[PDB]
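K.L.:
One structure is given below, represented as structure tokens, and several questions about it will come after.
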Amino acid sequence: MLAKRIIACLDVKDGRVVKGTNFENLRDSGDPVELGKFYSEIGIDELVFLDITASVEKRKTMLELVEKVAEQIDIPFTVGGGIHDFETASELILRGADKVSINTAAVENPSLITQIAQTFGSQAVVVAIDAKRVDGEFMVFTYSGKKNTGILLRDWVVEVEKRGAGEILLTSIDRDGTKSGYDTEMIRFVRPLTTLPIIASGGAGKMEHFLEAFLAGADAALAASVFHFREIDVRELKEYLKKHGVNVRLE
């Protein structure tokens, strides 16, 4: 549908939620599987798990996470963090993930988008784009924000859709980590350039920020610590959005 989605992002490392949560009701407030299940039960529409485990155990660790998450939830989930090639993406989808997120590897080899899409469908391929204003232009950054690629956001969005991606996870480096709001200027910039769903990421601090993101043209809104630390309640968020005319899924 044209229903707007609320997505929780769980940063994970060695099978734990990085920085934990304030959910004292859980058996283990830092267990990403139990946390993901909890979120599915309280109204989150999809999950994104981003792993930062050391290379040696990373492959096994991501596969174990996917297997364990898949048995507990029925809502869509994406896995990402250091997916560099088709075989890695393939194993993760087969083990249970609905989608994979790719970022630096896609920029370095855009054919990777097409390669994954040809087997798993475009809907399986989320391209995460991290962008920042530099000298008055929106530029694409790789390596967790460390590298200005010199590629314009405008050009890369178009290329990503051409290559067969299914969704764009758009993170503003200028808002990420803050609580001042989503980068609606950046969302509005991207919206006319692509037909793909856009997941807004970075800057959420209060319920109103979600409304603003949707008005800007996002199809989904992603957040992490605002949910994990109970600054925003998911059901209350959905109530609020529905009240103000946004098409959310609200049972």
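Determination method: X-ray crystallography, 1.6 Å.
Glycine is no exception: its Cβ is also placed from the backbone N, Cα and C atoms.
Not my notes, these are from Swiss-Prot:
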type: MUTAGEN; residues: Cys9 to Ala; note: No change in activity
type: MUTAGEN; residues: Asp11 to Unk; note: Loss of activity
type: ACT_SITE; residues: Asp11; note: active site
type: MUTAGEN; residues: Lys19 to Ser; note: Decrease in activity
type: MUTAGEN; residues: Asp51 to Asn; note: No change in activity
type: MUTAGEN; residues: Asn103 to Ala; note: No change in activity
type: MUTAGEN; residues: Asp130 to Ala, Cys, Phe, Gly, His, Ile, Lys, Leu, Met, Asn, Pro, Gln, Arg, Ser, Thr, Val, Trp or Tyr; note: Complete loss of activity
type: MUTAGEN; residues: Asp130 to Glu; note: Weak activity
type: ACT_SITE; residues: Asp130; note: active site
type: MUTAGEN; residues: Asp176 to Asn; note: Decrease in activity
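I'd like these features described in context: how deep, what's nearby, how far apart.
P.N.:
In sequence order, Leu47, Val48, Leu50, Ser201, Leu222, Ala223, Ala224 constitute the residues six or more apart from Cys9 (mutagenesis position) in its chain with CB-CB distances below 8 Å.
Around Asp11 (mutagenesis position), the same-chain residues at least 6 positions away in sequence with a Cβ under 8 Å from its Cβ are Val17, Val18, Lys19, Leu50, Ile52, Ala224. The DSSP secondary structure for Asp11 (mutagenesis position) is strand.
All protein chains considered, the CB of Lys19 (mutagenesis position) has 12 other CB atoms within 10 Å. DSSP assigns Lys19 (mutagenesis position) to coil in the three-state reduction, placing it in neither a helix nor a strand.
The Cβ neighbour count for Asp51 (mutagenesis position), using a 10 Å radius over every protein chain in view, is 23.
Just so you know, the Cβ of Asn103 (mutagenesis position) picks up 24 other Cβ atoms within 10 Å once every protein chain is counted.
Non-local neighbourhood of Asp130 (mutagenesis position): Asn103, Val140, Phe141, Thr142, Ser144, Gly145, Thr171, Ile173, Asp176, each in the same chain, at least six residues away, with C-beta under 8 Å from its C-beta.
Classification of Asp130 (mutagenesis position) by DSSP places it within a strand.
In the structure as shown, the Cβ atom of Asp176 (mutagenesis position) sits within 10 Å of 16 other Cβ atoms.
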